[PDB]
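Working notes for the structure below.
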Amino acid sequence: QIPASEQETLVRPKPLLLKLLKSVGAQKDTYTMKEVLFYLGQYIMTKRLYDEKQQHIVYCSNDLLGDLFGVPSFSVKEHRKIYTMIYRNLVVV
Ligand SMILES: CC(C)(C)NC(=O)C(c1c(C(=O)O)[nH]c2cc(Cl)ccc12)N(C=O)Cc1ccc(F)c(F)c1
C-alpha cells in the first residue's frame, strides 16, 4: 500500500516513459503519480501485456515497458516495487 500523500507527488516522466504515456492518450508532460499509474494500467491493457490466465502478472519482456522497468515480468500486487520501477523513469518536481 502507498500513502495517499505520495500518490499526489508531482512528476515529469523522462522521454521513453513520456512516449508510452502519450500513446495511451495522456497529453501532458507533468503528472501526479496516481495519474502515471492510471495511464500505465491503460497501456498494459491496450498492449495486452497482462496475463491472460489472470495470475496477477504482467509479461513485459520485449515491450517498451520491459525496457523501462528492466524486468521480463512483475506482480501487479507489489505496489512499492512498481512505484520504484516508475520512479527510476522520472524526475520529481
Ligand atoms: C491492466 C492490469 C494489469 C490488470 N492493471 C492492474 O492490475 C492494476 C494497475 C493500475 C490501475 O488500476 O490503475 N495501474 C497499473 C500500473 C501498472 Cl505498471 C501495473 C498495474 C496497474 N492494479 C489494479 O489494482 C494494480 C495496481 C494498482 C495501483 C498501483 F499503484 C499498482 F502498483 C498496482
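We number chain A the way Swiss-Prot does; in order, the residues shown are 18-110.
If you check the header, you will see the structure was determined by X-ray crystallography, 1.6 Å.
Every residue gets a Cβ built from N, Cα and C, even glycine.
In the domain 'SWIB/MDM2' (26-109), helix, strand and coil residues by DSSP number 38 helix, 16 strand, 30 coil. Under the heading domain 'SWIB/MDM2', Swiss-Prot lists 26-109, citing sequence analysis as support.
Cβ neighbours within 10 Å of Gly58 (mutagenesis position), excluding its own Cβ and spanning all shown chains: 14. Among the mutagenesis entries in Swiss-Prot is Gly58 to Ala, noted as: No effect on its ability to induce apoptosis.
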